[PDB]
Amino acid sequence: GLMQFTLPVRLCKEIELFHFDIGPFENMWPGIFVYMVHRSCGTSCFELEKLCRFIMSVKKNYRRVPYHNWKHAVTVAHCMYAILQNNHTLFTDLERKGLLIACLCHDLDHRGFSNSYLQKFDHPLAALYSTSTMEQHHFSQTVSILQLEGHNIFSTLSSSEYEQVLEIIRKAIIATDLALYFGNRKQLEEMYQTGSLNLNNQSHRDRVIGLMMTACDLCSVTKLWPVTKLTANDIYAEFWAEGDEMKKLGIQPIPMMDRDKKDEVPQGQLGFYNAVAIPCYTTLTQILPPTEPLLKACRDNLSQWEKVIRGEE
Ligand SMILES: Cn1ncc(C(=O)NCc2cc[nH]n2)c1C(=O)Nc1ccn2cc(-c3ccccc3)nc2n1
Ligand SMILES: [Mg+2]
Ligand SMILES: [Zn+2]
C-alpha cells in the first residue's frame, strides 16, 4: 500500500511528455506501466499482486512480431497516460482504470496481419468475427486473461462498475480498428463545428474515447524524428510480410504491402499523415486542447518526410 514504483530522474521527467520513448530495456516496461497506473489512477486502483500477474500474462500473449508487439502495447498505454494526465478532470475514475488497461490489451495475440489478409486467407477468426476481426479477438483475449485465477484486477468493483469498465474496454479496443476511425472523426468534426458536442452524452464520450484510442494507437508518428523513422522499418517489415503472403495466395497486394515498391515509401507516408494522422490529432486537439503537442510533433514528422522526398534525406 505504501509501495510506489519510482523511475530514474530522466524517466521520471520525460515519461510526462507525449513524445517519451519507453526505451530498449524490456524488463523496465512493466514498472513503467505500473508507475503510470499509480499516478493516473491511484495506488488503491488495483491490488499490486493481481496487477503484476495481469501485466505478465498480457505480455506472454503478445507475439514477437516486428511492430504489433509488447513494446507497441506499452507505447500506446503511455500516450493514453499523457492524454489523461493533461486532461485531469475530464475523465471518471472508471475511465482512467479501463483506458490504460484497454491500451495495454488492444493488440493482444496480434499475428502481424491485417483484417483483409485474414478474410482472404479464410482464417477461422474471419468466420467467428466478420468485421473488426482482430479487434474482436483482442477484446476476447482480454476477457480470457481477466478470468485466469488471480488475474481479476477489477474484482473489488461493484457488479455495475465491473460491467461499465468491461464496456469501456470493449468499445476502446473495437475503436482501434482504423476502418471505423474515418466515420468516427467525421461525426466528431460535425458535432464540434455545429456546437452539438456534449461530453455528458455517453454516445458522445464513446466517440471521443474512440478518437483518443486512434491517437494513442498511431502515436509512433508523434515521436521525435529519429524514433518515428527507425520504427517505420518495423511497421513496413510486417506490411511487406503480409504482401508476400498475399502473393502466395495469388493476389497482388496493395503497394504499401509490396516490398518491390519500397522506393515510394516517402510519398506513401505523406498520404498517411495527410489522410489519417493529421486529421486525427487536429480533431483531437479541437476537443481536448492540452493534446496539442501530439499534433505539433505529427506536423514536424510530416515536414521531415517532405525533406526525404526532396532528396535532402
Ligand atoms: C494503419 N497504420 N498504422 C500505423 C501506420 C504507419 O505507417 N505508421 C507510421 C509509422 C510507424 C512507425 N513510424 N512511423 C499505418 C499506415 O496505414 N501507414 C500507411 C498507410 C498508407 N500507405 C501507403 C504506403 C505506400 C508505401 C510504399 C509504396 C506505396 C504506398 N505507405 C503507407 N503507410
Ligand atoms: Mg490493432
Ligand atoms: Zn495497435
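Chain A residue numbers are taken from Swiss-Prot; in order, the displayed residues are 724-1036.
Each Cβ is built from the backbone N, Cα and C atoms, and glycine gets one as well.
Within 10 Å of the C-beta atom of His791 (active site, proton donor) sit 23 other C-beta atoms, taking all shown protein chains into account. Reduced to three states, the DSSP call for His791 (active site, proton donor) is coil. Swiss-Prot lists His791 with the feature active site, proton donor, giving similarity to another entry as the kind of evidence.
For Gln992 (3',5'-cyclic GMP binding site), the same-chain residues that are 6 or more apart in sequence and have a Cβ closer than 8 Å to its Cβ are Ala955, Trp1028. Secondary structure at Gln992 (3',5'-cyclic GMP binding site), taken from DSSP and collapsed to helix, strand or coil, is helix. Positions annotated as 3',5'-cyclic GMP binding site by Swiss-Prot, on the basis of experimental evidence: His791, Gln992.
Here Swiss-Prot flags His795, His829, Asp830, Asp940 as divalent metal cation 1 binding site, drawing on experimental evidence.
Here Swiss-Prot notes a mutagenesis experiment, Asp830 to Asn, with the remark: Reduces activity 1000-fold. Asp830 (mutagenesis position) falls within neither a helix nor a strand when secondary structure is assigned with DSSP, and so counts as coil.
Under its mutagenesis annotations, Swiss-Prot gives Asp830 to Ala the following note: Loss of activity and of zinc binding. Within 10 Å of the C-beta of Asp830 (mutagenesis position) there are 25 other C-beta atoms, taking all protein chains into account.
Sequence annotations record features per position, and here Swiss-Prot assigns divalent metal cation 2 binding site to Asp830.
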Near divalent metal cation 1: residues not in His795, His829, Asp830, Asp940 with Cβ within 8 Å of the site Cβ centroid are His791, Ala796, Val799, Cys826, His833, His861, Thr899, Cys939
Here the 10 Å Cβ neighbour count for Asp940 (divalent metal cation 1 binding site) comes out at 22
Could you measure between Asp940 (divalent metal cation 1 binding site) and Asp830 (mutagenesis position) for me? Cα positions, answer in whole angstrom.
10
How would DSSP class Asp940 (divalent metal cation 1 binding site) in three states?
helix
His795 (divalent metal cation 1 binding site) sits from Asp830 (mutagenesis position) (Cα to Cα, rounded, in Å) at a distance of 8
